[PDB]
Amino acid sequence: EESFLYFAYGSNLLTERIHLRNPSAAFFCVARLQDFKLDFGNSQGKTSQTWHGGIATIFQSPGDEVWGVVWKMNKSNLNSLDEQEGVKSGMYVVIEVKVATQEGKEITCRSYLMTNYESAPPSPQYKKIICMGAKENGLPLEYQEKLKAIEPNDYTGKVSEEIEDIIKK
């Protein structure tokens, strides 16, 4: 009621990562979004200068699934989170989705997806953070195998100091 639920399926799978800008986010649960497919891409054709590769999005696709982490945050954090996802620049749109826990409990969450983008593989670094989060927060093993199987691009240059530190440890 003072709080809301956020469903993360990209780099915010990783606790250390979401805590950079949202240190008060609390793990709530692991959940499955039915009939959505994970993709990676360049919003409005532009390559992310943070990640140097496609960043995560989802689209509707019967038979597919996306697993993620539901985080609980204060509604005071709502504008900040929209700013982090570049809603104002058109990089993601706010969505509402209904996801299901492993016990089959349905949860309504705020999430984000891209509406105008070009498919493009993620950087090795973006991929590592995603895989690290999925492992850390105990997404199902089969889904983790799916994330680990993603073919990244060949970027081997510098990412942010704070990103690099997370990977090193």
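Throughout, chain A uses Swiss-Prot numbering, with the displayed residues spanning 14-182 in order.
Header lists the method as X-ray crystallography, 2.0 Å.
Placement of Cβ uses the backbone N, Cα and C atoms for every residue, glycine included.
Positions annotated as substrate binding site by Swiss-Prot, on the basis of a curator's inference: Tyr19, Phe20, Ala21, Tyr22, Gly23, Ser24, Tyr139. According to Swiss-Prot, the mutagenesis experiment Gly23 to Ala carries the annotation: Marked decrease in catalytic efficiency. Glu98 to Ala or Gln appears in Swiss-Prot as a published mutagenesis result, with the remark: Abolishes activity without altering structure. Among the features that Swiss-Prot reports, active site, proton acceptor is placed at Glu98, with the record citing experimental evidence. Where Swiss-Prot documents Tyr105 to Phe as a mutagenesis experiment, the accompanying text is: Marked decrease in catalytic efficiency and specific activity. Quoted from Swiss-Prot, the note on mutagenesis experiment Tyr125 to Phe is: Little or no change in reaction kinetics.
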Spatially closest candidate among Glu98, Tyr105, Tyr125, the listed mutagenesis positions, to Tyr22 (substrate binding site) (Cα to Cα): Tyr125
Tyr19, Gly23, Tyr139 screened against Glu98 (mutagenesis position), Cα within 10 Å - retained recorded positions: none
Spatially closest candidate among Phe20, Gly23, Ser24, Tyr105, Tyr139, the listed recorded positions, to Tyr125 (mutagenesis position) (Cα to Cα): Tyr105
Close in space, distant in sequence - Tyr139 (substrate binding site), Cβ under 8 Å, 6 or more apart: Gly23, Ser24, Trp64, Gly66, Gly67, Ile68, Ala69, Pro165
Neighbour tally for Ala21 (substrate binding site), based on other Cβ positions within 10 Å of its Cβ: 21
Pairwise C-alpha maximum, in angstrom, for the residues (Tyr19, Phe20, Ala21, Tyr22, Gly23, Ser24, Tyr139) that bind substrate according to the record: 20
Residues that sit under 8 angstroms from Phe20 (substrate binding site) by C-beta distance, when 6+ apart in the chain: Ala44, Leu46, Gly81, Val82, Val83, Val110, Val112, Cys122, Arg123, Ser124
